[PDB]
Amino acid sequence: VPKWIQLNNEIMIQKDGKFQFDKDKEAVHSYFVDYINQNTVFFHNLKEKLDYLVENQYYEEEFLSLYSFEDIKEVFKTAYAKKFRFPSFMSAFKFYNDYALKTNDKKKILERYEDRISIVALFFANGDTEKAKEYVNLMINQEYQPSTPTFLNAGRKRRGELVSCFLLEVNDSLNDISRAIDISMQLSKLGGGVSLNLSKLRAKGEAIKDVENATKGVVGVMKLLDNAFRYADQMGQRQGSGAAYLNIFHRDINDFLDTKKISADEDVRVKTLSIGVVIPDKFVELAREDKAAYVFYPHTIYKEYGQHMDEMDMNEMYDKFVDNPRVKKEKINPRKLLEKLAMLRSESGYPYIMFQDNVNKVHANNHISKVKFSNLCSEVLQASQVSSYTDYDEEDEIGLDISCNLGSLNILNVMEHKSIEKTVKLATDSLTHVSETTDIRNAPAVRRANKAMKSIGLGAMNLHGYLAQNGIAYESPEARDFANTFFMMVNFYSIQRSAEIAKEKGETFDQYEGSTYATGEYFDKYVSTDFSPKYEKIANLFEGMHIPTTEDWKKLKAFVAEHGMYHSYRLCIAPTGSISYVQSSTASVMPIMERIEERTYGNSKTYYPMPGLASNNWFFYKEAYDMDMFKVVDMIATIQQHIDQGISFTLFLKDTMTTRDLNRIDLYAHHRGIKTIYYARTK
Amino acid sequence: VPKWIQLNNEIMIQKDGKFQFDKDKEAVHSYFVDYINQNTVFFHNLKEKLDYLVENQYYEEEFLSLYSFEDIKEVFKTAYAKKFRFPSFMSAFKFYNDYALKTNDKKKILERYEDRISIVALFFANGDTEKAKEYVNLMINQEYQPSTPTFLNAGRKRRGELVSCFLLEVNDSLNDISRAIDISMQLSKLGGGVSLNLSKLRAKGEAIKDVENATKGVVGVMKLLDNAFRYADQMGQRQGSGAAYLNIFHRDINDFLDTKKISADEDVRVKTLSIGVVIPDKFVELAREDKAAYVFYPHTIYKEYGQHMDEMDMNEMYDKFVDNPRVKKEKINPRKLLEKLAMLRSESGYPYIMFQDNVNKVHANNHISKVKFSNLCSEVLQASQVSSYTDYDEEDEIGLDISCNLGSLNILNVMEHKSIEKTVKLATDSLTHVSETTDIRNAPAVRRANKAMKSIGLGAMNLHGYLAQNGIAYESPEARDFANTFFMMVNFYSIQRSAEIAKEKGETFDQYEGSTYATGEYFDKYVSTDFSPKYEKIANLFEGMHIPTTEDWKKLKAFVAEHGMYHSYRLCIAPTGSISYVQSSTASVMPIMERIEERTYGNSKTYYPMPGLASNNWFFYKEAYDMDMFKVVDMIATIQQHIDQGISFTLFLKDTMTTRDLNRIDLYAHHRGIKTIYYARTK
Amino acid sequence: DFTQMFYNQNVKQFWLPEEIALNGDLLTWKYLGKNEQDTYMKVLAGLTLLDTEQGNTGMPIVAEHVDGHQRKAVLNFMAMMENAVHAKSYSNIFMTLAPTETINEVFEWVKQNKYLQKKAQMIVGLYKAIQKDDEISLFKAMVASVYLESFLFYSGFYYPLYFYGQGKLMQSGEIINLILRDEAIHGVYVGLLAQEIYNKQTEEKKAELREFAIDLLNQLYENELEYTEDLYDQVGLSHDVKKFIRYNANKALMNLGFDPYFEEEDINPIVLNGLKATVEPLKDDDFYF
Amino acid sequence: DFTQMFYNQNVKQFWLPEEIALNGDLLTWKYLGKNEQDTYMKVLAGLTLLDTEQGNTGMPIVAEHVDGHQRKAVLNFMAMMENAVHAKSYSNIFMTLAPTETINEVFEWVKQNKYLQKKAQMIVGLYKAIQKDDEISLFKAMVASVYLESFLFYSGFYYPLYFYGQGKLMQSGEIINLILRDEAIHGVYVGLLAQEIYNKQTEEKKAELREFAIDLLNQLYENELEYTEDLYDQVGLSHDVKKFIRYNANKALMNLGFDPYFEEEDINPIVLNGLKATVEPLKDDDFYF
Ligand SMILES: Nc1ncnc2c1ncn2[C@@H]1O[C@H](COP(=O)(O)OP(=O)(O)OP(=O)(O)O)[C@@H](O)[C@H]1O
Ligand SMILES: Nc1ncnc2c1ncn2[C@@H]1O[C@H](COP(=O)(O)OP(=O)(O)OP(=O)(O)O)[C@@H](O)[C@H]1O
Ligand SMILES: Cc1cn([C@H]2C[C@H](O)[C@@H](COP(=O)(O)OP(=O)(O)OP(=O)(O)O)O2)c(=O)[nH]c1=O
Ligand SMILES: [Mg+2]
Ligand SMILES: [Mg+2]
Ligand SMILES: [Mn+2]
Ligand SMILES: [Mn+2]
Ligand SMILES: [Mn+2]
Ligand SMILES: [Mn+2]
């Protein structure tokens, strides 16, 4: 057992009835005195290091060639002047095991934290030394964290794509299904998580070229996609991850759900394909009134109306579908379906729940399309247009496939530096740069939507960490007040930066003129409701920072009207799995699952306390499972009212609560305006 | 139970110790006087029938519009003038259950045998009334039988494709793999059996752009193809059938074979994809000498030499592969691999065995490409060039994917009518028409190969029926002499018709100038060796027909040199599974499995005696399992010497014999020049 | 050829009633109508009563007359599952859903019920008729046992599976599914032991044993139809239950190496949702001809 | 007052030999003398025979005659343990340590060994003499069963325990300790059932039953002495084992409610060292907040 691992395991050993949290710090020192410095490759000067990394195909020549060597050296010096120290052993371990650049033999460390941050900053700035230094100060203060793809791969020649969330629309044809399989394989090859909408696909027992009972339904397509994702597994590094979304009014919805049951046969169950269910308000109304619902055959609806079932508003179309004899449908019990969803989420955490009307009643780009499905993490909610992939030697009709750009603000570090505006604007600029530098040659609709929509996702993390280190309970009304104010400022500065980029470049996102930004509707609740903190403690937390008022929001609305907005979507709160360790932050805006988490690496045990955990804030670091899920829903809705896309919202349940409690949480989330529900993790 | 069912079951009820074969005839009468005539749909005249079939989307109106109604009436009258009668109940039952056109609800019979034959003939003639009458006389005499796709689907609006088998070359890339999956689904949707050569795909543990041990090998692609064929299953009517072919020198050859082991795990086992193994002469030489062999990693060979492992001759490059340190290889025991092949064929009948050198030592189009794999029935052996399917928005390099049209001569009916020449020429014309009117819009390499190669497959059926009905034992040297003479005549007249078509159209198949037809090498054994019958009985059997001599072959060689050949490939002997029932013929050139076969249909059981089975020829209808497989190999080699493509050669084994006997049969087949071995069916 | 394989599958399927918490079924149970609750109770009591006969007599009597140490061990294991696991599981389900007085009354009713008694006594009669060293009487009892394990239970299993497939009474439905999975393997195993006896017989004796099996199946089937209408007409399910009985009758016949008796039918989708040649080395000179 | 707690104890003690990996004993086995290996194989073979008959015959027959579904469930479970778990575990040990020929030879040796045949004849004879509704014949068989559980196994158990206590053959020894833990509770349980029957008798009848029990014990004891000498003389341990079997004879008598018969002696201290989620329906009030 290594010395740092012993020093880390000494945390659980209680002295005077208290955990030895400070010992973790010592572990970090050991982890750097015994391992990191010994296995870190050192060079006589930075010029030699850069030459070795470029020549050995570690870095890219293009992004480094935009700067003189003096500017690169100045950026590296700015990164190293902070003298950044990892506060916990797990932060440094996760960085140097997951993100630090290693030799081809994987035994030496080529990149420190400062080196990786400097390289990512130089990639972000695209030739501006001052902008690169600003990015270096942003990331070394740990105010902003690029996502795992961006942070890991920026500036590296041997790399995947910087985007890892991809949403694909699948049209109801064999050509479109095969193209979807191909694109899923190509994007998993790039290292991205792929979500596919299967609602347009006709159900099982439908007609193919006017022969009856011929379609295999969406379950056969799910089997094909599951095989494709198993095959494309990042060159045998990570398990291929894919998601499939189906509307709850699709007839296959039960069989869809049956793919996640343990009792399902081998020809029914898909193991590497996550599933999500899109639930329109009509289904919730039918379940609430206990009226029996109807699941429709999509192809009959398409033949009758010329549009797909998921392309029209089910609230106004459901009665017409039911009363139409030419539309084929099957009787179901919506309450039984809700109970089945709750039971499946209890067993396996699936499916993801998308409340379609909750997403689309605040969607700014409904003119382009309504949000029909979400991503693999159930937080990307954007307009998508299906593509018509025709036969060979025939021109395809390329639509819009969602691929947003991830990046997370560290709420604790951002707010302690009183730099919400600067961090949000710099993160928006970096996300815009990464979106502009993304070029996928095997996903035509993804590339077209990236060029047109210019959608980015700016998330936040360390919400619970910040609240606990400031003596605020996550379920307290003060925490929701802080979340409201902080995320309203984040939205304000994100919109301001998007409008500034649109003014500078002279271009907005495609079909912006039809958006609620152009019409000013988006700013309605912002020009009438003041989002300043209602509690003195939160106001003192925001001291030293200008909180945008209704007049500021009116000025921003006028600015957007005059200049437009560059990004169709700006904010989405991703789970932030492993980057939260490196940043010493709690994951996403979720409450912490455990105060101290026990992990097993190799044959060794390691202990990670939550950041800033001590005896004084032990009570404020309440575990997520012990919390009331209604108050967690309230906080997530408070944040969601300022996020244009969704939030990865995992439910944290105890083994005691039943499926009725899960359904109640889901229905309260639907009532409170929650757009997506990610997971049902049972303790 | 139906009356005809009782009459057919009365065959096995012996009277005076003999089977009541004549009862079978009675059954057909019943089957027509109680079911077919009552279930048939009669019109006032042919005009109303044709109009009803045209407007109700049963028939394509284009092929019928090329004839005036008087000509169509004359063709139908020619078909009905023969007064064709089905001699066995099973012939009529199979036609009216599998090939006769029925209504949309399948409650009535719209097409008689004469109606189907007339429609197929009118489609074949393409506006020529005299040619349509010739086709009608050829098919109503049952001298020639179009394949099941062509016979069933010719002239139908709801038809599929007329091509039975498709062969795809899969290049070593994710884009090519995805395109192969798409094309396999498209062609299975069209109803054709798809064969894919996986020998170019790099083995398991190869590098995908400098990251090693990343590839899943051919087994992952096999699983993808298996799921694709499961999904595309002819709209749920016929199970999707696919074939995978791998060279025996591929490193994955064991894992390949492990896909068919009955103890294979679900993550490896493949159940809807047939497997074939391509064995060069080098492997047989290594096994014979008991020298340990080496299987190779295709990607290392491609990197070192710039060509795929199966793209070059292993007999001359195996030592270079072994001595090359930059080529990666694994040690295997070739005798152990042969024993594994024999055990697998005993257990499940797989893999198909393709003796590559036996195919390519007489292959006429080696300049275009060597034959690297076979079809799903292991009888199509043609040159194929792999396609380079590139990224989206990039032009693809379209290669040649094999596809040929099947058609079988009924040997008994052809020789009874003394019309080898006329039947062969008319069948060649019909297959040329089927190739010309075939246009597949989702398989580009298949379309290009169909347009360029113009390859057709003219098979033969009722070899054993003709031999047994003429008092010739199938294993006798007289039977092999008859096969030699008959198939030399078939080859002569097929080459003559191909050259005549090339002369009349002024065009040959692509790259004909480099073929052995153009250089005259193909005719060598035909201009030096006489293939006239060596037995007086066979010569009497061939009386009334001009058997080509060496002078006729020299004249044909000069004619080909002057005019060329329209078809790259002309003769391939398919299994002819279910259409042999309608023709009252034994399946293909294979010996009969059983004298009387008991088949269960619905809740009833039926007995089909072999065509012409009686007391005097009971022992001439020797069952295949009771026959010496070495003499069957001799027969198949004798036929194969006159067939440019392969023959679907099924091995018929007894349970008592061991895997050593199967290996001996395989090695004798390789020694005798057998190109492919189809199945190892054990009694 | 098969006993060690079945030993493995049996012991790896071992489970205990305590593993499934039953109390959460009360949430769904309270929402069923009187007819649904009545049918469920009656079906449950039917299964309980039949399974007790199998534990006290059926499995132990077969274990007694079968020769072979390994077969006796597998049969003992199966008898244990009936008495120690299944019987306690049925009792647990009852005690959770009904008060003591209601349980006693349902068992009084089902104990007097004509259709339940007819089948219970027919099966028990064949077990009581086994004679020492007479393999014909043993075979007849094995046929009866397979019919119970693979056929007679299924008119009963239908209802818990029907609820289980709808998201109702999930805890007791999970228990029933585990029980059913045990009875399936019991039926297959006893079926193989019966085929062993059958295959030792002459052709005339075989034809006679086939007639016995089909005649017995017919008697039981006609009573099952009456049993089914008696229980399921009040909840409108009898048509679909009848399809499920025939489908399981065919499985029971296949377990005994016999052909299916009934035409293939599709089953209710809710219930569905609930549910070597001798290797001889090449000796060389086999490559030369 | 006791069956439920025995039921719970028996089912919580459930185990399979495959849970214990045996390849760790390979070296300490290899290192034993030929005499030691011979005695060890034969000892376990004698145990295998006893468990074979206890599982096939003894426990099932007692289960048949004892009234009450819970008592029958305990006895059925114990029967399963005998032949499906205990008897089989010995084959796991044999298959690990010994080549097939040595295994074949030791099973041939049990068939021809006169002491092992005599003890089987005596015990199984009493099992097969049980008459329905005759409590005295049942008592006699239960005494025989207690003597098998708590006395007869111990001439065999001595040797694995003797090695375990020296840190030798510890994986095999772990299996044996699990078997011994089971037999101890089996002997107590059957002892309590025997006492029930004994306590129903007149004083005169009781006096005869004590005579039966003591005469049977002495007869079995005298045979076990000869068996012990036959096995252990070649390893020098016969006198030590004899002390152990007398110790356990007293425990068997005590399980039957009788006073100890042999005087206390010091036992080898080595041998002493050898010792789904719950589902509720959705109410209309759960849709409003
Ligand atoms: N907690 C930590 N986080 C990150 N790096 C660390 C940490 N502890 C030590 N290191 C690394 O080890 C070096 C030694 O640091 P130490 O605590 O011994 O003193 P120092 O004054 O920071 O040293 P130096 O002269 O290297 O700057 C640091 O410069 C840094 O590179
Ligand atoms: N074996 C058969 N094959 C094909 N069609 C048959 C067969 N048997 C009967 N039919 C059909 O059923 C009709 C019944 O007539 P059948 O053969 O009994 O003799 P028919 O009335 O004297 O006239 P004909 O033989 O001249 O048609 C036939 O005309 C024919 O259309
Ligand atoms: C992407 C991917 C490829 N492969 C295998 C199958 C293909 O035959 C083979 C080639 O993939 P390619 O698509 O050719 O990958 P590449 O072109 O980026 O890499 P290279 O330059 O080396 O050609 O890699 C996998 O096994 N799994 C995968 O996920
Ligand atoms: Mg379409
Ligand atoms: Mg490539
Ligand atoms: Mn049971
Ligand atoms: Mn049972
Ligand atoms: Mn025991
Ligand atoms: Mn015991």
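We number chain B the same way Swiss-Prot does; the residues here are 6-688, in that order.
Note: Cβ is positioned from N, Cα and C throughout, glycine not excepted.
The local packing around B:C382 (substrate binding site), expressed as other Cβ atoms within 10 Å of its Cβ over all shown chains, amounts to 29. The substrate binding site annotation in Swiss-Prot covers B:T153, B:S169, B:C170, B:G198, B:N380, B:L381, B:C382, B:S383, B:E384, B:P580, B:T581, B:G582, B:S583, B:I584, and the record cites similarity to another entry as its basis.
In this structure, B:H255 (mutagenesis position) is part of a beta strand by DSSP. Counting Cβ atoms from all protein chains shown, B:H255 (mutagenesis position) has 26 others lying within 10 Å of its own Cβ. According to Swiss-Prot, the mutagenesis experiment B:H255 to Y carries the following note: In ts-A 73; temperature-sensitive lethal mutation.
All protein chains included, B:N380 (substrate binding site) registers 32 other Cβ atoms within 10 Å of its own Cβ. DSSP classifies B:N380 (substrate binding site) as coil under the three-state reduction. The active site, proton acceptor feature in Swiss-Prot is assigned to B:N380 (among others).
Taken from Swiss-Prot, the feature active site, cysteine radical intermediate applies to B:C382, supported by similarity to another entry.
Annotation comment: Swiss-Prot describes B:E384 (among others) as active site, proton acceptor, evidence class similarity to another entry.
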Rounded Cα separation (Å) that holds between B:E384 (substrate binding site) and B:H255 (mutagenesis position): 22
Pairwise CA distance, B:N380 (substrate binding site) versus B:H255 (mutagenesis position), rounded so that it is a whole Å: 19
CB contacts for B:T153 (substrate binding site) [other CB atoms within 10 A, all chains]: 20
Spatial separation of B:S583 (substrate binding site) from B:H255 (mutagenesis position) - C-alpha basis, Å: 35
Per-residue Cβ crowding (10 Å cut-off), top of binding-site residues B:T581, B:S583: B:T581
Cβ packing number for B:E384 (substrate binding site), 10 Å threshold: 28
Largest inter-residue Cα distance among B:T153, B:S169, B:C170, B:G198, B:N380, B:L381, B:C382, B:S383, B:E384, B:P580, B:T581, B:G582, B:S583, B:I584 [record-listed substrate binders, Å]: 19
Where B:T153 (substrate binding site) falls in three-state DSSP terms: helix
